[PDB]
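Written below as structure tokens is the structure these notes are about.
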Amino acid sequence: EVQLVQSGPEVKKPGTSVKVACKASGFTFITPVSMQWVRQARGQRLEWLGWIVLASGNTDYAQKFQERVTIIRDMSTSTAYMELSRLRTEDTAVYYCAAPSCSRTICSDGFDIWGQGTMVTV
Amino acid sequence: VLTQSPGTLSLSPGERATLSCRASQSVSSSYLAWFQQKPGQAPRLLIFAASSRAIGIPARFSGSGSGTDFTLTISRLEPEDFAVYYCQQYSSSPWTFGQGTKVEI
Amino acid sequence: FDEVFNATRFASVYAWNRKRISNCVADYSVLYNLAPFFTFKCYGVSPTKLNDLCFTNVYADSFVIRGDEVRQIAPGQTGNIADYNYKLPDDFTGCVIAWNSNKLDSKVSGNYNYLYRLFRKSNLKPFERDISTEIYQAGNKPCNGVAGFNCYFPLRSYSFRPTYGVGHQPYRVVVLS
């Protein structure tokens, strides 16, 4: 089965950085899969942060959080990371990774596999 | 900007829910998405590509619409369907969600 | 054979170059000057017989890949280079030659002039050459020639920097068939 397993909860101070891990299992990073990062502050809408191609390593970011967010991958551990710098109290959220259920040469047309979320408190 | 309506929808089990999503100033709606969220859970995909149902989603769920106006219909509500529903656009960076519609008993 | 081995610029592996060599005694003495990071591996032939056996037509295929990718240039292999850039047949009779080229083919900023195909709808046949730049559709919606969701540029550059570990450094490859 394909599964996304995130790192445990983080407590940070304002002005510091957080680095949330997502380990993917059950698919190879060789497929052109977009892994995405989305957050949710308590009782707020979903906010999309950005994404990474798991084969090429190209990223893009939402313009609001484009300067602070850095998404990277490690191909050897099958792990994406989302790093968020210059933390504010408004950055207190559950951070989710997500990816579409992909195959060797064919992707689904919606994003269906989510990690369990990582609570970040600031 | 996506705008959902209503903001809350109170309905009995067995009734038909109908939830709107309106795309505001811009469109290019070719990879439209729809989600359920339960308290303390991540969002689950229900409908993708405007109307295509996600794997393991019950036949009571159906999506429709194109351009500016989209609909999620639940043909007969079951007790596990009471949740917050979100729409979300794509190929329209930033990839925006609607504000949600709460369905409740 | 010097014009292939000592070529000032090699090809990108998705667009590998083929030279027919005919009526030449193959002086392999050029190969002794490529020690110390040299993979030489023959299939169906003894390496020692290549000096004496003047084959009426040899093909010398030439390209650049990473060090960790050199193992995919063999019969029966799978992987992104073997499947989508350069496939050998399983009855391959001939020789794979590869040497570290980090002094020639890296730059401090990165060299990016070497490309590889990262996606294709099907694996290559033996010695098939795909130079197409068409957007790879992974999804069930048309790309219309635009990169986007499930819509990828089929080719990618590496990065060849002098400071990379040996597995990420450029290797020039010549395959004789």
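By the numbers in Swiss-Prot, the shown part of chain C spans 338-514.
Technique stated in the header: electron microscopy, 3.0 Å.
Even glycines carry a Cβ here, placed using N, Cα and C.
C:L452 to R appears in Swiss-Prot as a published mutagenesis result, with the remark: Increased resistance to neutralizing antibodies. Decreases HLA binding to NF9 epitope. Increased binding affinity to human ACE2. Sequence-distant contacts (6 or more apart, same chain, Cβ under 8 Å) of C:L452 (mutagenesis position) comprise C:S349, C:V350, C:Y351, C:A352, C:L492, C:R493, C:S494, C:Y495.
Here the Cβ of C:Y453 (mutagenesis position) has 23 other Cβ atoms within 10 Å, regardless of which shown protein chain they belong to. According to Swiss-Prot, the mutagenesis experiment C:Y453 to F carries the following note: Decreased HLA binding to NF9 epitope. Increased binding affinity to human ACE2.
Annotation for C:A475 (mutagenesis position): same-chain Cβ neighbours under 8 Å, separated by at least 6 residues, are C:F456, C:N487, C:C488, C:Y489. When secondary structure is read from DSSP and collapsed to three states, C:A475 (mutagenesis position) falls in the coil class. According to Swiss-Prot, the mutagenesis experiment C:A475 to V carries this note: Increased resistance to neutralizing antibodies.
Long-range Cβ neighbours of C:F490 (mutagenesis position) (same chain, at least 6 residues apart, Cβ-Cβ under 8 Å): C:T470, C:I472, C:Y473, C:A484. In the three-state DSSP classification, C:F490 (mutagenesis position) falls within coil. For the mutagenesis of C:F490 to L, Swiss-Prot gives this note: Increased resistance to neutralizing antibodies and human covalescent sera neutralization. The structure shown keeps the original residue.
For the natural variant C:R346 to T, the note given by Swiss-Prot reads: In strain: Omicron/BQ.1.1, Omicron/XBB.1.5, Omicron/EG.5.1. On its own chain, C:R346 (variant position) has no residue at least 6 apart in sequence with a Cβ closer than 8 Å to its own Cβ.
Quoted from Swiss-Prot for the published natural variant C:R346 to K: In strain: Mu/B.1.621.
What Swiss-Prot says about the natural variant C:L368 to I is this: In strain: Omicron/XBB.1.5, Omicron/EG.5.1. Contacts of C:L368 (variant position) defined by a Cβ separation under 8 A and a same-chain sequence distance of 6+ are given as C:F342, C:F375, C:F377, C:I434, in order along the sequence.
The secondary structure of C:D405 (variant position), as reduced to three states from DSSP, is helical. Here Swiss-Prot notes a natural variant, C:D405 to N, with the remark: In strain: Omicron/BA.2, Omicron/BA.2.12.1, Omicron/BA.2.75, Omicron/BA.4, Omicron/BA.5, Omicron/BQ.1.1, Omicron/XBB.1.5, Omicron/EG.5.1; complete loss of interaction with host integrins.
Cβ-based neighbour count (10 Å, all protein chains) for C:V445 (variant position) stands at 8. According to Swiss-Prot, the natural variant C:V445 to P carries the following note: In strain: Omicron/XBB.1.5, Omicron/EG.5.1.
DSSP assigns C:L452 (mutagenesis position) to a strand segment in the three-state reduction. Among the natural variants that Swiss-Prot reports, C:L452 to R is described with the note: In strain: Delta/B.1.617.2, Epsilon/B.1.427/B.1.429, Kappa/B.1.617.1, Lambda/C.37, 19B/501Y, Omicron/BA.4, Omicron/BA.5, Omicron/BQ.1.1; Contributes to cellular immunity evasion and increases infectivity.
Listed in Swiss-Prot is the natural variant C:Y453 to F, annotated as follows: In strain: B.1.1.298.
Other C-beta atoms found within 10 angstroms of the C-beta of C:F456 (variant position) number 21, with every protein chain shown included. Quoted from Swiss-Prot, the note attached to the natural variant C:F456 to L states: In strain: Omicron/EG.5.1.
Looking at Swiss-Prot, the entry for natural variant C:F486 to P says: In strain: Omicron/XBB.1.5, Omicron/EG.5.1. Around C:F486 (variant position), taking its Cβ as the centre, 20 other Cβ atoms fall within 10 Å, counting all chains.
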The number of other Cβ atoms within 10 Å of the Cβ of C:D405 (variant position), counted over all protein chains shown, is 15
Nearest by Cα to C:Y453 (mutagenesis position), of the variant positions C:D405, C:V445, C:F486, is C:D405
When the recorded positions C:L368, C:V445, C:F456, C:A475, C:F486 are screened for a C-beta under 8 angstroms from chain A, what remains is C:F456, C:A475, C:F486
Cα-Cα, C:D405 (variant position) versus C:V445 (variant position), nearest Å, comes out at 21
Of C:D405, C:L452, C:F456, the recorded positions whose C-beta sits under 8 angstroms from some chain B C-beta are none
C:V445 (variant position) falls, by DSSP collapsed to helix, strand or coil, into coil
